[PDB]
Each structure stands twice: as structure tokens, then as C-alpha cells.
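**Student:** Could you have a look at this structure, given as C-alpha cells, before my questions?
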Amino acid sequence: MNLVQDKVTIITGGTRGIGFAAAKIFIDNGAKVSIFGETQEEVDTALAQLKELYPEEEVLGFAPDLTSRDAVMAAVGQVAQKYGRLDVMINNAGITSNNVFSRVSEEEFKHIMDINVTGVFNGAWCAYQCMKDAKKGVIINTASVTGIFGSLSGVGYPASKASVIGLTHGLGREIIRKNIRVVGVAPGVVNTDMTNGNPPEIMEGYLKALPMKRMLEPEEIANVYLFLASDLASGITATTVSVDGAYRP
Amino acid sequence: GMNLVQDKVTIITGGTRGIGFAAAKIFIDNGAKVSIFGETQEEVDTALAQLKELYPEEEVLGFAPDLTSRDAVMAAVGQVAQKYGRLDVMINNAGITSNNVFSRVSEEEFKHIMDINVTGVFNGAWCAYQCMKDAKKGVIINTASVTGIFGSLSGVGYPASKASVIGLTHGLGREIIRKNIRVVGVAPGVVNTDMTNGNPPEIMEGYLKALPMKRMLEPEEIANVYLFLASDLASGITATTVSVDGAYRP
Amino acid sequence: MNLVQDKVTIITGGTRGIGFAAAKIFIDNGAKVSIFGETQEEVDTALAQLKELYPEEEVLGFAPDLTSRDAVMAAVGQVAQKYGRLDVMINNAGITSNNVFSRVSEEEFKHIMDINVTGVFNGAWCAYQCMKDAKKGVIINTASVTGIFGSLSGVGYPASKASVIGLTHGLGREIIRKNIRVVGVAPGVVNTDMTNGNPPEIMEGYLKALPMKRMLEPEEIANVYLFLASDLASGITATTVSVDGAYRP
Amino acid sequence: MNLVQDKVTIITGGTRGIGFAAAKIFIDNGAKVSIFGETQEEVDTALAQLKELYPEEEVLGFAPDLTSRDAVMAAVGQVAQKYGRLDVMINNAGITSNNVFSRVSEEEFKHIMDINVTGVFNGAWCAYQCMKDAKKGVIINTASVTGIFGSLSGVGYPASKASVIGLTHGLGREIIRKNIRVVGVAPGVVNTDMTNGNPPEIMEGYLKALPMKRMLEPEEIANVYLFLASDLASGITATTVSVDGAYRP
Ligand SMILES: NC(=O)c1ccc[n+]([C@@H]2O[C@H](COP(=O)([O-])OP(=O)(O)OC[C@H]3O[C@@H](n4cnc5c(N)ncnc54)[C@H](O)[C@@H]3O)[C@@H](O)[C@H]2O)c1
Ligand SMILES: NC(=O)c1ccc[n+]([C@@H]2O[C@H](COP(=O)([O-])OP(=O)(O)OC[C@H]3O[C@@H](n4cnc5c(N)ncnc54)[C@H](O)[C@@H]3O)[C@@H](O)[C@H]2O)c1
Ligand SMILES: NC(=O)c1ccc[n+]([C@@H]2O[C@H](COP(=O)([O-])OP(=O)(O)OC[C@H]3O[C@@H](n4cnc5c(N)ncnc54)[C@H](O)[C@@H]3O)[C@@H](O)[C@H]2O)c1
Ligand SMILES: NC(=O)c1ccc[n+]([C@@H]2O[C@H](COP(=O)([O-])OP(=O)(O)OC[C@H]3O[C@@H](n4cnc5c(N)ncnc54)[C@H](O)[C@@H]3O)[C@@H](O)[C@H]2O)c1
């Protein structure tokens, strides 16, 4: 199976969790993969892990400030200049929130809006600049089940993830004439560092609320990134695919 | 090369032409054991002969049950389950459209589109569930439409029936996920099949140019989404409908 | 307050629950009200109740088979003939389902599809025929929260109520050029004969788990019918308004 | 008609357009109105216009930086101090975008996200702090049709307005236990300074694409704010009402 054969791919937040599982699955399927991480330390750790798994595969790693379009452009530009093209952009880096409304500070709301929305806008804009003249490409934006069904706390999380769905819808409709597809992915509860850090009572809570009686594995989200990036999904754009196993927050 | 549905016993309703027939081919290519349903025995015979030319060593069963009769659907689903010992995938793809102005929509026309597009999907999903529930495994795929989400400017029975399919998929998916059976919808935009061809090229030239992709989707582009959704790659996808419309808005 | 002053109104399922609460609120706001019921007995009971409340008000009552468009046309036609016009049509009559999928018979699925969807189509079609030449009117269709968020059982209920939302969207887009508005109302859990079952010991736990800690009252749905039928809602069409107090099935 | 009798109301962006039409309709319906505007000059102009219409009515006016929660709290706090309570908060201030994706600068995307989302979050948070102990109140957030159906350009506009819908959904579900309702309003194309200044070619396109063959008037949106703020809408929360006359971008 080589669903993304010879596709030049960038995965933001590709150092751990869903993004890292996607790096592996995309390399397994013939893609040329580059990853972004928050810090250079996280990037070095992930590149060393990928070097053990794939000793003959070259994987580029960068740590741009996702809130700065110039910093994202510098990193995206290096990938496009090394391979002469950019086929796939996955705006997967993201954070969550669970604070009760009264305890949501200005700083916390600004930060989740910055990373989850401005980070996605910057990545999609920089990918588009490298894809527009080639008149081909795929931009994948990671939303959440909370972007559709809301949440009971951490208002910045459904607000930012609903914005990602809205950005995906509008951008997809706008740039389809340049043969560039824009698709969203809205996961439910996934077994990563984002969810495994919670207290045991919250973990117990999730596991009883999940209709599948298990969290999804990062591979189950990464397999959807894989299909959506492949030419099999040539009819899918300006929409968000729910991958939540019927979980409802 | 690919074998995304290897050894999966699959039934495709409306598998004699358009999207369903393209799915029959793509599913056989990917290792599935395929059975098709068609509206008439003549359509079934034609499709089986076409598939026999393409795949001379492949056995494909064909049936023409009245989709509005659950006993007729159960008899056909039962024969497939009896022959292979299980049922892994059910695709409720058979459907029809409408474009009549509201004043000209007869009682008979509204009843018929509601019967085929909704009762036909309910009957197929119910009969599949009965053959899947003890195995605690399976995938049910229901074909909706872009009109089920964005409405239409005419033929009210078409968005009404296709929105019902999305609602059925959502509710059924939430209900039977505890039996490890996934229920997923597919909402196509405008697809190049017998459903959409008939108009002269002069009329169609301006229509195609106004489409966001400047072309209709091909039946293979919908069938490839059936393939992914039926595969173990979509293990996290249930109680939802995937839009495959190339940004087309009715 | 006379939000529907002199508006000739038909309310299907106006003999009890939401429909009956709407009959009272519409009479209070100056409308000329006619009600439909399943049986002649229900119609006689409701008309007598409205005579004790409003002795000087004339209310017409009919019991047409909602699955027969000719029977609905005969009743709608009599109202339009008596007042010379039809201003408001409320397709409020409906039923629910809670049977587990295996136990949903052909007959049960056919019946809920017939009453909840064909009944709404027939009422909307007959209203349209009496409104189209006047180039004014409002058609209100009662959906449900299950039409948007699904359900855990009784598949015919989300299937039929999602169809009502789809019919409302398509019909609204089609006939807005004739200055006829088509709007949906999606209630959550309302205190009527439809939810009047279980003893209080069992109910106490259920009510406590509801986001508002109570069901909605039929007046709370009828007040939304009132606004939507008024000229205040002149910009609202081809959409469904959620009146569920944040309840999620 | 006095749908919002004795209700202490704050309207952000109440100096012109929809917000100003709402100021008038809310005063007509018995509310105690306070307005916010971008500049002190706009506030002075609107207060003078309202003094000519209502010479005996006192209307407070403020121009806080909506991106600063402390500046919004200072203004909201003064209203709550003067009347001892806050009954209604309308987060109506907003801006639009129509730039092609390549021409959307970092600055433009940041600004629309700041005003349309952080401005709504700040207003809703400050209102909640003044409403939570009273265990009653209504927060109205202005989204847009583009938040549901996307757009063909100005990606910041559907992204920010979809975020407003997501914020409304999540916040509504979270604070309904404090008897505070959170509702959204999604207008189509409204005849205000936001749209009326466009070149004839763009105007022609709008008028052709509008199924009603006219734009909605600001009163048609303000009448929906009125109903949603009234006790008639007691069952409506954690949802967005479309007021678009079947217009689709
Ligand atoms: N884990 C879940 O249950 C869940 C639920 C729904 C949505 N999602 C979304 O899935 C995506 C991936 O999440 P995950 O669970 O794999 O998370 P993770 O914590 O396992 O990894 C997140 C990745 O994003 C990067 N990232 C985070 N904050 C960053 C910042 N400030 N700057 C730059 N990069 C940053 C990290 O470096 C890391 O590589 C996110 O968009 C998340 O919101 C996850
Ligand atoms: N083609 C499009 O533009 C379009 C758009 C949106 C939705 N869809 C949906 O896709 C599905 C497949 O459609 P298609 O375009 O391939 O159509 P098609 O006409 O090419 O084939 C339809 C198939 O369904 C079967 N079928 C139709 N009526 C039937 C009946 N009364 N009883 C039993 N079987 C019946 C036919 O035998 C045939 O095999 C349908 O559900 C259709 O509504 C298609
Ligand atoms: N009550 C709830 O919790 C709730 C929830 C969501 C949606 N709804 C919807 O609200 C609407 C009103 O329901 P309600 O709770 O007031 O119910 P109800 O049982 O109190 O009243 C139903 C009314 O519809 C009529 N009706 C029912 N079946 C009919 C048939 N076969 N033919 C003709 N008339 C028929 C009855 O005579 C009666 O007047 C329905 O469409 C229902 O689906 C109710
Ligand atoms: N007019 C339309 O076609 C339309 C379409 C859909 C949504 N909307 C939404 O409706 C709402 C009202 O818009 P309108 O058409 O009445 O606009 P308008 O331009 O007529 O008025 C906007 C108001 O918001 C204030 N405002 C704008 N930017 C601000 C800022 N930086 N800081 C503080 N206050 C600011 C202005 O002072 C003014 O009072 C907005 O949220 C807008 O996005 C309008």
C-alpha cells in the first residue's frame, strides 16, 4: 500500500501523537515527509525516533513559531525549495482547554485562538503560496468533535475548533478553482499526551462516555489523513470529516 | 495492488449501473466477495455479464428484490449470508432523484422517492444488521446527497429523502456502535451517471463551466469513498455522513 | 400584544400539547384559529375547551387523514373559503419512537414516516396552493432535536424529523420568490402526553440529568411558533430553529 | 408591544446599522439601553440621534477597546453599577472581509479574529460576571450566514463567524445551569454601511444572488435580537438562529 506515493508532505505537530503516527504511516505509503514541532528539542527527539525506524529515510524537521507567518513561510519555503514542490500540508498542531468560563483568562483564550486558528491560517496560506502555480495540492486542517457539538467547559476549545471548520469550508470553496483541496478532520477522544495527562476520574469519565468503550488510537486519525491526502479523495473538499467513534462531548 | 476490503462479503444495492457498478469493480479489485442488487432482473443480467467479461474467474451473485419490501430484501440478503457464512459490508446505494416544481409534485411522486430513498435504506440496513449482530462486526454505508445538507431549488422529495438518510445514519450509528457495527453516510454532489445525462451539449457546456471543479465527479470518485469507509482504515468513523461534492452547492 | 393580529391560522395536532397551547396563544394574539386532530372526538373535546376559555371566539375543527392530500385539501380549502385567505400553516401533528432497531417493524417505520413526513408535505402543499396567488404566507414545520443530534433508539424518529428539516430547507429556498416563508422548530423534551409516562420516582433522576433540570412547557414551544408566524420574523426562512434548552439525546 | 420591559441592555456596535436599529426597537419595547461604539465620536453622534428621537430617555455610551477584557469590564461595570443589574448583552459589533486569500495579510486576519471573536468572548465573559449571582440573563452573539455556508473570498469572515457559532454552542451548554441563555444570530446580507458602500458590480451580484431580490433591513435583524432577549425565547439556548432570507454565499 502506497496511497501517498512521491507526495511531498509537511506535518505540523508531527513530533508526537497523531502527527507523529501520520509521519510513520505517510513514510510507509511512499511520501517525502517533513515535520514541525513546538521546540527544536521535540524535533530532535522525533527525528532520532524516525531515524531508528527508517534508517535510510531523510526527514526534515523545523520548529517555527506558528503565530508568525514569516517564520512558517521560512520553514515551508525550505521544504518546497529542496523538492521543487509541496503536495500535502497537514495543519495538525493544536492544543485543548477545559477551564470553567470564569477561570478562562484573556491570555488562555488568546493563546488557544492563536495556535489553533492563526497557526492553521498561517500554514494553509504558506502551503497555498507553494501550491498555487502547480495548480494541485491538498491542505488538511485538524478540527475536533467540539467544533460541531460544543463542550461543557474550556470555551476556547469549541470556539477555536469551530473556526477551523469554518476556515476549511470557506477556503475550500475559494481555492477549488486552482485544483487545491481543503479538508478538515474532527477527532473524538484520542489516546495521546493531550488526553493521557488528565486526573484518573476524568480518564474514567471519558472511558465510560465513549460508545466504543475505548479511545481512538493516533493511527486511526492518521489513517484518515492518509486517505484524504491520497488521489482516492479527489472528490472531497470544503468539508470536515468526523472521526469520533460516535463520541459526544 | 491494493486490497483494502480483502475477503469482505459485500452487498451493493443499485450495483448494476453508475456509482454502485463502479463500486462493484473497485471492491472486486480490492479482494471483496461482491453481490449486487438491481431494480430489474434484466439490469442484473446485464451487469453480471459485464462483470463476467472483466473478471472471468470471479463469482458475483445478483438479485432484484423490491427494496420497499423488507421480506424481499431479507430473502436476498439471507442467500448471500448463507453462501459465504457472513456479511461484512452493506452498501445502501440504490436511489432516485426529483426536480419537479412544488406545485407539480404529485402524492405518488413524493411517496415513491420517500419509499425508495428512505424505506429502501431502512430495509437494507435492518436486514444487514440481523446478519451482522451475532458476529459483532460489520459496516453499513448509506448514500445520501449534497441536497440533504444544502437543500435544493426544486424536487422537494429529493432533499427531504436524502436529509432523512443522514438522520437515519446518525441515529442508527449511535444506537448500534456497541455491537461494533459502523454506520456511515456518503453525500455526493453531481456525478456523471445515467441519473444526470440527457441534456444537449449547448445546455451542458454552460452548466459544467458553473461547477466549482468545472466538471461533474466520476462514479469512481464516489466508489473510492465507499472503499475507504468499508476498510479498517475508517475504524474511527461512524454515525456521520461524509460529503463528496467537490464544493458543489445546489 | 397581538403578534398575529387577523392572521388566518391552521394548527395540525391542535387538540392537545404544543398545538393546543399554540391555539390559545394565537387566539390571545388576535389570530383566527382552526385546528386539526387525529379523531373527531379529540376535535370536539378541544373545541369545547376553547369555548370555556374564549366564549365569543369561533374556532373551526377538522379531523382529516394527514396521509391523504385530498383529505387535507378539503379541510384547508374550507378554512380558506370561510375567511377568503390562509396566512399561517403549522404542521405540528407528529409522533415519536423509542423501539430498539431489531424490534422496529415495517409497519412502525412506515407509520412514523407517513405521519411525520408525508403529513408535513401534504399540509405544506395544501397551504402553498391557498397562499401562492396572494404571494404571502408562513409555513411552520415541527421537527425535533433528534433530527440534528440523532437518538440512541427508535431510528424512525431521527429519520423522520431530519427529513422535516430537509423538506423545510429545500421548500423554503424554492418558494421564497412567492414571498412565502418556510421555517422549522426543533423542540427538545416537552411536558405533554408524548412524555407523560413514568412514575415520579423514575422521573426525578431523568429530570435532574436535563441541562435545565426540567422539561420545556408546551407554551415555550408555542411562543416560538408565535414569533415565527409574526412579521418580526420576516427575515427567517429555509431554516430550523432549535428550542431545546441545550438538551442533547 | 413591550417584549423587553425593564430589561437592562448593553448593545456593542450600537452606534449604527443593526446595533443602532436594535437600540431604537429595544427603547420602544421598554428596555434600559446602553451602547458601545468603536470611537467616542461615533458614540456622541448616536447618542445625539437617540436624544432627538427619545428626548426624555437616558442612554449611556462607551467606546472600550473590545480586545481588552479590562476595558470591556470597566464599561459593563458602569452600566451594572448604575442600574444594579445586567439583563441582556448583545455582542453585535463586527467587521467583514472579502480579500482573495493571497491578499489576506497577517494584520487583516489577526484584526477580524480579534474583533469578531475575542470581542465577543470579552463581552460575554464580562456580562456573565454581572449575571451569574442573579442566576438570570441573556447573551446574544452576532455570527453570519458565512459561519454556516462559508464564502468565496475573505477567509477571515467565515473563520471568525463560525468561531462565534462554536463559542455560542459551548458557552450555552456550559452556563445554562446558571439560568443564563446564550444565543447566536446569523444574518444574510443586510442594508448597512458594511454593504451599501460596495461598487455597483458587487452590489449587482449581491442583488442577483439574493432570493428575496432585496437586502434585509437592519430592523429585520434587530427584531430577532428583540424576540431572543424576551422571556418568549426561554427555551432557546446554545444555538444560532439564521436570519438570511434563504441567501447562500
Ligand atoms: N488528542 C485528542 O483527543 C484530540 C481530540 C480532538 C482533536 N484533537 C486535535 O488533534 C491535533 C493533534 O493533537 P494530539 O492529540 O496528537 O496532540 P499532542 O500533544 O500529542 O501533539 C501535538 C503536536 O502539536 C505540537 N504543538 C502543540 N502546541 C504547539 C505550539 N504552541 N506551537 C507549535 N506546535 C505545537 C506539538 O509540538 C506536538 O508535536 C490537535 O490539533 C488537537 O487539537 C486531538
Ligand atoms: N448521480 C448524482 O449526481 C448523485 C448525486 C447525489 C446523490 N446520488 C445518489 O447516489 C446513488 C447512486 O446513484 P447513481 O447516480 O449511481 O444512479 P444510477 O441511475 O446510475 O444507478 C442507480 C442504481 O440504483 C438502482 N435503483 C434505482 N431505483 C431503484 C428501485 N426503485 N429499486 C431498486 N433499485 C433501484 C438501479 O437499478 C441502479 O443500479 C443514489 O442513492 C443517488 O441518489 C447521486
Ligand atoms: N413533546 C416532546 O417532547 C417533543 C419533542 C420533540 C418534538 N416534538 C414534536 O412536537 C409536535 C407536537 O407534539 P406534542 O408533544 O405536543 O404531542 P401530543 O401527543 O401532546 O399531541 C399530538 C397532536 O397531533 C395529533 N396527531 C398525532 N398523530 C396524528 C395522526 N396520526 N393523524 C393526525 N393527527 C395526529 C394529535 O391528535 C394531537 O393533537 C410533534 O410534531 C412532535 O413530534 C415533541
Ligand atoms: N451587514 C451585513 O450584510 C451583515 C452580514 C452578516 C453579519 N453581519 C454582522 O452584523 C453585525 C452588525 O453589522 P452591521 O452591518 O450593522 O455593521 P455597521 O458597520 O453598520 O456597524 C458596526 C458597528 O460595530 C462597531 N464596531 C466595528 N468595528 C469595531 C471595533 N474595531 N471596535 C469596536 N466596535 C466596532 C461600529 O462602531 C458600529 O457601531 C456585525 O457583527 C456584522 O459582522 C452583518
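Backbone N, Cα and C atoms are what each Cβ position is placed from, and that goes for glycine too.
Residues annotated as NAD(+) binding site in Swiss-Prot, with experimental evidence given as evidence: D:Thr15, D:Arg16, D:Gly17, D:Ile18, D:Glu38, D:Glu42, D:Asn92, D:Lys161, D:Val190, D:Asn191, D:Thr192. Looking at Swiss-Prot, you'll find the mutagenesis D:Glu42 to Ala noted as follows: Improves utilization of NADP(+) as cosubstrate by 10-fold compared to wild-type. Displays 6-fold increase in affinity for NADP(+). Summarising the annotation, Swiss-Prot assigns substrate binding site to D:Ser144. Look at Swiss-Prot and you will find D:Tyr157, D:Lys161 tagged as active site, proton donor/acceptor.
Looking at the shown structure, what environment does each listed feature sit in?
**Tutor:** Neighbour list (D:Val190 (NAD(+) binding site), Cβ cut-off 8 Å, at least 6 residues apart, same chain): D:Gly17, D:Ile18, D:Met215, D:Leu216, D:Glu217, D:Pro218, D:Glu220, D:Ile221.
The Cβ of D:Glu42 (mutagenesis position) has 19 other Cβ atoms within 10 Å, all protein chains considered.
A simple way to gauge crowding: the CB of D:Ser144 (substrate binding site) has 30 other CB atoms within 10 angstroms, across all the protein chains here.
Secondary structure from DSSP puts D:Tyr157 (active site, proton donor/acceptor) in a helix. Cβ neighbours of D:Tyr157 (active site, proton donor/acceptor) (same chain, under 8 Å, six or more residues apart in sequence): D:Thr96, D:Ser97, D:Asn98, D:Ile112, D:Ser144, D:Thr146, D:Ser151.
Around D:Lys161 (active site, proton donor/acceptor), the C-beta neighbours below 8 angstroms that are at least 6 residues distant in the chain are D:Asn116, D:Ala143, D:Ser144, D:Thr146, D:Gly147, D:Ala186.
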**Student:** DSSP three-state call for D:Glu42 (mutagenesis position): helix, strand or coil?
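**Tutor:** Helix, per DSSP.
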**Student:** So if the criterion is CB under 8 Å to a CB of chain A, which of the recorded positions D:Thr15, D:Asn92, D:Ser144, D:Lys161, D:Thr192 qualify?
**Tutor:** D:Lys161
**Student:** What is the Cβ neighbour count of D:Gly17 (NAD(+) binding site) at a 10 Å cut-off, with all protein chains included?
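**Tutor:** Looking across every protein chain shown, the total is 22.
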**Student:** Using DSSP and three states only, what is D:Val190 (NAD(+) binding site)?
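**Tutor:** D:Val190 (NAD(+) binding site) sits in a strand per DSSP.
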**Student:** Using C-alpha atoms, which one of the binding-site residues D:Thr15, D:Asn92, D:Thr192 comes nearest to D:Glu42 (mutagenesis position)?
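**Tutor:** The smallest Cα gap between D:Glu42 (mutagenesis position) and any of the binding-site residues is with D:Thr15.
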**Student:** Just checking: which of the recorded positions D:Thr15, D:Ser144, D:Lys161, D:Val190 have a C-beta under 6 Å from ligand 4?
**Tutor:** D:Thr15, D:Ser144, D:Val190
**Student:** If you run the three-state DSSP split on D:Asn92 (NAD(+) binding site), which class comes out?
**Tutor:** coil
**Student:** Determine the C-alpha span of the NAD(+) site listed in the record, that is the greatest distance between any two of D:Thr15, D:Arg16, D:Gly17, D:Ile18, D:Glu38, D:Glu42, D:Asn92, D:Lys161, D:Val190, D:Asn191, D:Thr192, in Å to the nearest whole number.
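**Tutor:** Comparing all Cα pairs, the maximum is 24 Å.
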